[PDB]
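A.B. asks: Take a look at the following structure, please.
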Amino acid sequence: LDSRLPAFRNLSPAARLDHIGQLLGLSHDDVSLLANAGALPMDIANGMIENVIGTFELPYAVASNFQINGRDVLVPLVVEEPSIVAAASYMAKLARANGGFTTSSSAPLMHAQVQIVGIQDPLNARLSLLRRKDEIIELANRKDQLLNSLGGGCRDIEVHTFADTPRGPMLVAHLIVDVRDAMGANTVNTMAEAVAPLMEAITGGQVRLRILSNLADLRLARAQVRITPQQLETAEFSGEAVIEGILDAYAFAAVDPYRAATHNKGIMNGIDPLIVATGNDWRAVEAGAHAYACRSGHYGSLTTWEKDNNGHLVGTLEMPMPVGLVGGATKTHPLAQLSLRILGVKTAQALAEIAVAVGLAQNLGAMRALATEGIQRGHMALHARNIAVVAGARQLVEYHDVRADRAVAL
Amino acid sequence: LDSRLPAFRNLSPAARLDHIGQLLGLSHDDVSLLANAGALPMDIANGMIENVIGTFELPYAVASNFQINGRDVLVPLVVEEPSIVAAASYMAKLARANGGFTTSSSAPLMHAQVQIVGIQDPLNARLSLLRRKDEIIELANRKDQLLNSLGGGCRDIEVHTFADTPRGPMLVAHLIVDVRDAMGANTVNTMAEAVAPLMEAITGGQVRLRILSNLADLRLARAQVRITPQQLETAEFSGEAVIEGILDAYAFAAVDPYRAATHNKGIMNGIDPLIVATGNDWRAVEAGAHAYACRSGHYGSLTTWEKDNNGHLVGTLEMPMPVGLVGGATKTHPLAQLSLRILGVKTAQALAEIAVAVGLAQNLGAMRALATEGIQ
Ligand SMILES: CC(C)(COP(=O)(O)OP(=O)(O)OC[C@H]1O[C@@H](n2cnc3c(N)ncnc32)[C@H](O)[C@@H]1OP(=O)(O)O)[C@@H](O)C(=O)NCCC(=O)NCCS[C@@H](S)C[C@@](C)(O)CC(=O)O
Ligand SMILES: NC(=O)c1ccc[n+]([C@@H]2O[C@H](COP(=O)([O-])OP(=O)(O)OC[C@H]3O[C@@H](n4cnc5c(N)ncnc54)[C@H](O)[C@@H]3O)[C@@H](O)[C@H]2O)c1
Ligand SMILES: C[C@@](O)(CCS)CC(=O)O
């Protein structure tokens, strides 16, 4: 497959869809799911959440140029904000010239928390649990034989203590569970419930919360990118100057949480729409992302940006990325299934790797604009329709002055 | 308005929609938006983002029972995950018996950062910049006379310095901007780019980033809720015991970031679907939320949970909440406009207050379920 998508930006939605259909060999019925509204039937929507009165659409787009470990990939994105898809496609275009994005991921390990209270000896109780960890792990795995046959299952436990809280001593056991192609929530919650009575017997305490942690720091996905100065040169700025500016932007994010929040928001502009497109839980991914960003005791940047020994700009993104191909609404939504088909992913960790490549590209796009002509020239041009509506035209403002004041005057 | 919506959970989507239309007096055209698929025309969708090939639906629901400062409100939500809408609705029902949710909010103030590098005397330059803030403020306000005519605009400047970075000292000016009924990002970004040359002239450095901060801690929204023990009694547990269990769950979130992340995730389960329903940017709300949670250098709980002197469970949520009634895609999407119609909100800060009430309710519902589940 070739993901360059020639002239995609200027094709109609229908023509874009036909091209995508041809590249992938989509059936007429697959294409019909995007060519017509209503792919999520009301009986499905009504069964997904409560008090349903209809459905709500967001645009479904495809970012171009992405390449993951040498293979071209098409990336579906669902979001309401302009310039995101364009920026991601642009930075992916640049990345192609230098090998695309290089990615990897850890095993899909999730934490299941079991909170224990009502004991005066939590530090001792912790050792009692660790002494009998095999028995606990076996009980957890008895509860899900299928997962174990699929190559997943509870691998280990860790135990943490909070002996002095304002509500008294607490002990917290974590089951560490390989959840294969699931996000993992229902899978691990069931194991936490199963081990609870055994943990009460071992410790003499009372189990309270049995629940996954969204701080999924053992389920990491990683992306790398490289950009050369010749690629970043503009009429106003040398490529070398742009790279230095991007490093200045990165250091700013690393020291100031007011910047880091926005910097990381820019990453999630790329990631969350891929999560939505695949029927996955975007709140979970957001919580894992931002909590991980403060793991040091300072809220910093999820990405890294440096200059290598050849003067090239090199970036990384390593972060928690709990996603599924099964579970939740990933199988329920016909377009979630179509998105997975478009992506070509065969494991959840493969989707996770695409997600961090997109987030890395997204961050790069923001920083490149910010370090050069500023964010407004390119972004507001694609927002110009919205400005015309707010004012009460779009082509005229595209003369580099997209402001409501100007729209009012015209 | 009466938001109780008796029997709502068991009615058909069509009957639910009818009951909503009656209560609000929705027009025929408004009801027709939700009745037939494809409310976002492709012409509109194709203009909103790039490389569009279609649209993607999520369920559109209404939470019941919410009451904000004594006034009943209906809350539209767009999300894929079960239990959220029911939990919000049920906790809202319990809240009604004790006066509903009480809310307040700050003015709609947003930060715009201007980063300046290569200054030899950044601490001195900061005072030089501050001394001339009125000029800078005036210059910023020239870019948006419409905003100023409506009572918004740049109000002040603050300046921060970072002495220790690997790339040298940095001066960071913040424009403080009242953005009225907009979320404000594009608004303040234009101002930041507009004042940068003048700042550069005053400080002698090189301007780099000109960009809003998503850590919108001058745009706070607040909610309170109260629940009595009698409301929380179950077959297995006294209401008093459940309250103690909820306080234990809260303390767990306050000390352990592994729990806090999940706890806060539950809050955003309530908030983000309202943000989506009103055509607002949910990445901005998420970033402000989680960054605010760790402003102390420890990632903790956004909510608080306490027992008052009468033994009642009392909860708070104070957090950044940048949202708009105008701007972004809020006017462009027909269902975003319908959502705003259903809500009845007249200002962006009113929408922000409803958002935190819904987040608070969702957290309560999540904790209540976890605190009352029997050991198997
Ligand atoms: C791309 C761009 C918008 C325009 O690009 P230029 O005019 O400078 O350059 P051109 O030579 O015309 O195109 C180069 C390539 O870009 C593709 N492309 C361009 N237009 C496209 C379109 N309409 N449709 C589809 N694709 C489009 C296409 O692949 C094209 O290749 P080809 O056609 O030559 O094959 C450019 O300006 C940009 O990336 N801005 C950053 C925006 C951002 O970060 N937004 C996040 C939200 S903002 C906020 S929310 C994020 C943030 C800033 O707050 C985050 C933070 O603070 O860190
Ligand atoms: N990191 C981020 O959060 C970030 C960064 C850049 C852009 N954005 C995007 O910015 C957009 C929101 O920008 P915005 O809120 O400035 O909207 P906007 O730019 O679409 O419109 C704002 C304009 O609306 C006009 N206006 C008319 N009536 C008004 C009223 N009653 N109150 C206030 N303004 C009024 C003003 O002149 C103002 O300049 C979103 O699409 C968001 O996704 C977000
Ligand atoms: C139940 C919860 O995980 C939401 C499920 S999406 C939130 C929490 O644990 O407080």
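Here Swiss-Prot sets the residue numbers for chain B, with the shown residues being 3-378 in order.
This deposition comes from X-ray crystallography, 1.7 Å.
Including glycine, each Cβ sits where the backbone N, Cα and C put it.
When I checked Swiss-Prot for this same protein, it listed these features:
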- B:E52 to Q: No loss of activity (MUTAGEN)
- B:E83 to Q: Greatly reduced activity (MUTAGEN)
- B:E83: active site, charge relay system (ACT_SITE)
- B:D183 to A or N: Reduced activity (MUTAGEN)
- B:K267: active site, charge relay system (ACT_SITE)
- B:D283: active site, charge relay system (ACT_SITE)
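For each feature listed, report its degree of burial, its nearest neighbours and the pertinent distances within the displayed model.
C.D. replies: Non-local contacts of B:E52 (mutagenesis position) by the CB criterion (under 8 A, 6+ apart in sequence, same chain) are absent. DSSP assigns B:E52 (mutagenesis position) to coil, not to a helix or a strand.
Around the Cβ of B:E83 (mutagenesis position), the number of neighbouring Cβ atoms within 10 Å comes to 18. According to DSSP, B:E83 (mutagenesis position) is assigned to coil rather than to any helix or strand.
DSSP classifies B:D183 (mutagenesis position) as coil under the three-state reduction. Sequence-distant neighbours of B:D183 (mutagenesis position) (same chain, 6+ residues apart, CB-CB distance under 8 A): B:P110, B:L152, B:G326, B:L327, B:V328, B:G329, B:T349, B:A350.
Contacts of B:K267 (active site, charge relay system) defined by a Cβ separation under 8 A and a same-chain sequence distance of 6+ are given as none.
Around B:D283 (active site, charge relay system), a 10 Å sphere centred on its CB holds 24 further CB atoms from the protein chains shown.
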A.B. asks: Scan B:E83, B:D183, B:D283 for recorded positions whose C-beta lands under 6 Å from an atom of ligand 2 and note them, or write none.
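C.D. replies: The qualifying recorded positions are B:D183, B:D283.
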A.B. asks: Using C-alpha atoms only, work out the spacing between B:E83 (mutagenesis position) and B:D283 (active site, charge relay system) and round it to an integer in Å.
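C.D. replies: So the Cα of B:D283 (active site, charge relay system) lies 19 Å away from that of B:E83 (mutagenesis position).
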A.B. asks: Given B:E52, B:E83, B:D183, B:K267, B:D283 as the recorded positions, which ones have a Cβ positioned under 6 Å from some atom of ligand 1?
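C.D. replies: B:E52, in sequence order.
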